[PDB]
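Chemist: To start, I am sharing the structure in question, which I have written as structure tokens.
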Amino acid sequence: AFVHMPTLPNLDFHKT
Amino acid sequence: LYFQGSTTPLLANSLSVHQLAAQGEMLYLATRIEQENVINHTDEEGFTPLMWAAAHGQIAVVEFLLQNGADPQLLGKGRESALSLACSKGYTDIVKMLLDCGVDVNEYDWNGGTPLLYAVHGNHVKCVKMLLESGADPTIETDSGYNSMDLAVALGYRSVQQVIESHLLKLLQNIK
């Protein structure tokens with residue numbers, strides 16, 4: 001089994 | 001389950017050092033670190049085992065890697081750090097551990113972010129507080145022109161606003 005690296009959020013958008 | 005337990009955990013030693021770290025495979029990771037100089041080895045995106053551990057919230061692995069010489073200052077290909085990855089997720093205890101190692105806190109990544117801007121964006125109040133106390137600069141801006149207060153205001157994050165403002169109010173006016 002492999003897990004992915006989470007990507008850093010897009011700071012150009014509201015998180016929701 | 002054919003045997004007493006699943007066989008999957010016994011196959012875990014074929015995983016890369018990055019996947020061991022990410023998945024919290026402490027025994028196989030420790031053993032792999034003893035036998036080869038691999039603790040700071042990077043994968044194709046320039047990520048170290050510590051980055052993977054931090055990004056996945058593996059507190060025990062992070063502690064183990066730091067206690068065994070893993071370099072917390074390294075940056076990935078996107079100029080990301082273990083600190084910024086953990087700040088993005090609000091992993092407060094990982095962040096604390098890394099900050100206690102004296103890592104830089106204001107490295108501007110190629111995504112236009114810093115640990116503080118990620119902690120603000122995620123509404124992770126404790127991370128924001130800790131970061132400000134370790135010298136994180138709230139005036140640094142995203143690509144769109146948003147500093148930490150701007151993001152906190154625009155996103156409606158009230159506690160983050162208070163935290164940033166208190167901090168700024170603690171700065172002594174220069175009288176020299």
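Please read every residue number as a count from 1 along the shown chain.
Each residue, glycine too, has its Cβ placed from N, Cα and C.
Okay, these came from Swiss-Prot:
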type	residues	note
MUTAGEN	B:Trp52 to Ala (Swiss-Prot position 188)	Loss of interaction with CCDC8. Decreased affinity for HDAC4
MUTAGEN	B:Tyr118 to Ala (Swiss-Prot position 254)	Decreased affinity for HDAC4
Chemist: If you count Cβ atoms within 10 Å of the Cβ of B:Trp52 (mutagenesis position), leaving out that atom itself, what do you get?
Modeler: 26
Chemist: If one looks at the chain holding B:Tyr118 (mutagenesis position), which residues at least 6 apart in sequence have a CB under 8 angstroms from its CB?
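Modeler: Result: B:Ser84, B:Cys87, B:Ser88.
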Chemist: Quick one: what's DSSP say for B:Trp52 (mutagenesis position), helix, strand or coil?
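Modeler: Once the DSSP labels are grouped into three classes, B:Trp52 (mutagenesis position) ends up as helix.
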